[PDB]
Amino acid sequence: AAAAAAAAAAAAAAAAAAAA
Amino acid sequence: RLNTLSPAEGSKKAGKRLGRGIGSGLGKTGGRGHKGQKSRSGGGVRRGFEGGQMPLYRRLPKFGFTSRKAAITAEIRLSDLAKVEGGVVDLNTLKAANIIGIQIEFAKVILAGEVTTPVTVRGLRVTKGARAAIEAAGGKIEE
Amino acid sequence: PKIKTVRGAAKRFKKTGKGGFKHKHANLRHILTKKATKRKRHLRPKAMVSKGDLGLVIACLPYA
Amino acid sequence: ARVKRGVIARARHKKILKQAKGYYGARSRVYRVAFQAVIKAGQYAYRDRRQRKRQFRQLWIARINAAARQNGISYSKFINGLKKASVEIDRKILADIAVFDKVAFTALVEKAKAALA
Amino acid sequence: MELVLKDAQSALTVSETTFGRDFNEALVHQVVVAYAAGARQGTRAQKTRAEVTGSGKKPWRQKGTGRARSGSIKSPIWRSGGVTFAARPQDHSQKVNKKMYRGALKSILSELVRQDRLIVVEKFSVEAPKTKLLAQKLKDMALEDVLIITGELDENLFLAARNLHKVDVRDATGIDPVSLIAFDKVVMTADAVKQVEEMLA
RNA sequence: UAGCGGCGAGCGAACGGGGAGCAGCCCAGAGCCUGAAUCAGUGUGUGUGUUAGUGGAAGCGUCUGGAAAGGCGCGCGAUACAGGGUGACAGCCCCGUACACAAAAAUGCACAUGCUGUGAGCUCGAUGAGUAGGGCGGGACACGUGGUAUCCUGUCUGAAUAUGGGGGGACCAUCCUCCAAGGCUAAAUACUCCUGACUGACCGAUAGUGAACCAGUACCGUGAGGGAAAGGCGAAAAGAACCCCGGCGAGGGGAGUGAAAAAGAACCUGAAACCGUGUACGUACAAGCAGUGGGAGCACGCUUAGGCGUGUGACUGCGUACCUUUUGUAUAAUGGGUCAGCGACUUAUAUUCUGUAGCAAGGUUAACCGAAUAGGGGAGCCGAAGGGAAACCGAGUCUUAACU
């Protein structure tokens, strides 16, 4: 009955802005 | 009478519970409107502050000047020379009558009530109707 | 700790027999010949407040 | 003096949910979407409370109309006959009494055709 | 006026502004609230979000991700908590004038008189520690719920009064409202009343 | 408050007053008597305190109950009814408790007195130079050089020597008052990692410290550092022999244990979300915030005589979610997966109103002492008289020569 669970915070962005 | 104790006709009236209750009329910003420095936080709107204008007192000029001679010249009443006992009345006697303090140096006797006590306004500056209430009545004047 | 006054303000204002305060008036300082001597005169003596001002000048003097 | 916020939460919920039964899907189950539901519920009750006396004051008129039509006159002409007759207005709901006795209604009709006439 | 007597029932009529004082709840209902407030430790637990054992480490690296808009784990809205107006040392002692103070114990006095429950009996002092003598002292005079309030000094009387929680140690000089009010029979010597006058009014 | 102040924001005393608490002394030198006070440190003891602890009181009957400490009935102890524990809420069941005792030693504190060193007590001398001022530049004073003293002093000078010198806020004078540039000193007061004892309108397991549980742990980071979760069966382990299914399984069912096992170890009470199973009823030609009003049919309680209630709702009239922000949102504008818990106008002080109480031309004490909420303590603060910039005058007073 061990437990280990973290939280994640890293980006899912890769896509670039529209119409600058 | 640990159960008959109570506010007389709502004498201790209960306070607000703002920040709660929709139907209360005190919910969410319930007495400071929506937005602005009226709402929000930051100590509220600053003292002296009256818009991004200058104060009205910074469009009036100053003039004061404190002599601190007037600060030590007190104003005692004529009928409050009744409140020490004895005929012999001085400046350092009226310390004791709690009305002339240590940093109090000078004082005028101002009209207000009849003394009734016969008094010597020795050590004290004096007004024209105060001295003539003690020449209307018993008294002595020579200071 | 104790509440404070705007000192500055406190010499534009002087107390009275009522809650009122007395102040001096504007346009007295230089260029006094292109201001009327009649203009200057009606501005020379002290005069009591006009209200609508009272709650920001007791908020500069909580000590009367 | 920590206050644990009573049990006052899912107790004042407990009301709503019990008065919110009978409802298809999460409309009753979920407290959020059984409160914006309970609102709307009451709102309608209060709405339709007055619509009762509309929809009946259509239902009545309708059927008084059919009755009289078959006999003699129109609706218009009828009603202005209980009127022209005086205390015997008989309401509109209880103008209809033709359900278990047509001839009960028919008497008013004939009486009213002569009041008009 | 009537505060009874040892062997009789009589008036003593040492005041009539302390025992002819007319009664309004309102004054007393302030004083009694003070005695309660002014026995009340103000020195409370809790801690603020500055006084958290946390740190400013930020659980996001600004926008780029949308787990929370909070920059802190020293927030008071956190699992850690913080509480925005956390308890600490606070004062709870009120002023109350000396003339309200006396004022109360004069209306309250002159209310027990109107509700005949104030008893002046003398020589209720006890010879020895043994509370079976301080039992019979109340009992035989058909009293319970007492204060046993006197300015006089008998230490065996202070000691013995501590057992049984329907009586506590009371003194004329130590006098207050709440103690009169609760402990309905009110027990005092001829000497006690004479001193109670100067102390109060 | 005075005053300083891009006279902005703001900073903010002192003098004086009341208290708390109070002791003064050496050296810059010759004496005179020559440990003489006085401390200090060494003794050695007397007392008291602490660090071990000890003793320490008085109830039974009966009823309900798994069990009595509850109820009922009859008693008793109290310098002890503080608290905790013991099978439910116990003064008399136990541990304690007040109270009364108790130290081999080791030390805290007073005092006893030896020694050791210290230097006193009378005479007469002494009265702190590269310094104080001052020029230059800063800092500290409430005080930003500003009219700006004064104090600290990095730089450069540079004075007097008690018929003298310093200061009293530019500065001189006068007058008052004091002697720097040598040095030490108790107390009143501040603070709390830690120790003990107690107390709390402080918390009670998402709280309280992070942390009641092998927690600064596990984990996370190269590091510095960051940093959780996870409490409870029951009165008592009596922790379920034995039998059975199964894989000498797990797990479950029985069987007993137990007052309870929906008390069985993921164990208290066990909600809610969520997800099933059953039963009743409805529903597979009908469009849309899914509900609401009407309302047929059906099952139940028969409505137990009665056309009724409960549950359900075909059909049919209505009816575009909530919050927010807006000129305006059903909006394809915002937010919300849902649920539980938690989460945001307070608190401290001063101040101003309003109400209300107390005392009322007086009101009221602050800090503090204190048998510490009492009582004592009016220092003081505010009003009762204002006007003026002040000087000053006062029911008037400025303005002004002026009364108009």
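Every residue gets a Cβ built from N, Cα and C, even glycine.
Among the sequence features in Swiss-Prot, the mutagenesis site E:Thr131 to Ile is noted as follows: Does not regulate the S10 operon; assembles into ribosomes in vivo. In the three-state DSSP classification, E:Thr131 (mutagenesis position) falls within coil.
The annotation that Swiss-Prot gives for the mutagenesis experiment E:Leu134 to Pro reads: Does not regulate the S10 operon in vivo.
Sequence-distant neighbours of E:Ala160 (mutagenesis position) (same chain, 6+ residues apart, CB-CB distance under 8 A): E:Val126, E:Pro129, E:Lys130, E:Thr131, E:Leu133, E:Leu134. Record note (Swiss-Prot), mutagenesis E:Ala160 to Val: Does not regulate the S10 operon; assembles into ribosomes in vivo. The unchanged residue is displayed.
As a published mutagenesis entry, E:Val167 to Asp appears in Swiss-Prot alongside the note: Does not regulate the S10 operon in vivo. For E:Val167 (mutagenesis position), the same-chain residues lying six or more positions away in sequence with a CB closer than 8 A to its CB are E:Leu138, E:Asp145, E:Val146, E:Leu147, E:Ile148, E:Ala161, E:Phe183. E:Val167 (mutagenesis position) falls outside any helix or strand according to DSSP and counts as coil.
The Cβ of E:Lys63 (variant position) lies under 8 Å from the Cβ of no residue that is in the same chain and 6 or more residues away along the sequence. Under natural variants, Swiss-Prot gives E:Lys63 to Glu with this note: In strain: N282; confers erythromycin resistance. Ribosomes bind erythromycin poorly and have reduced peptidyltransferase activity. 50S subunits assemble normally, even in the presence of drug, but assembly is cold-sensitive at 20 degrees Celsius.
Here the mutagenesis positions are E:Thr131, E:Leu134, and the one with the most other Cβ atoms within 10 Å of its Cβ is E:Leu134. Reduced to three states, the DSSP call for E:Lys63 (variant position) is coil.
Reduced to three states, the DSSP call for E:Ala160 (mutagenesis position) is helix.
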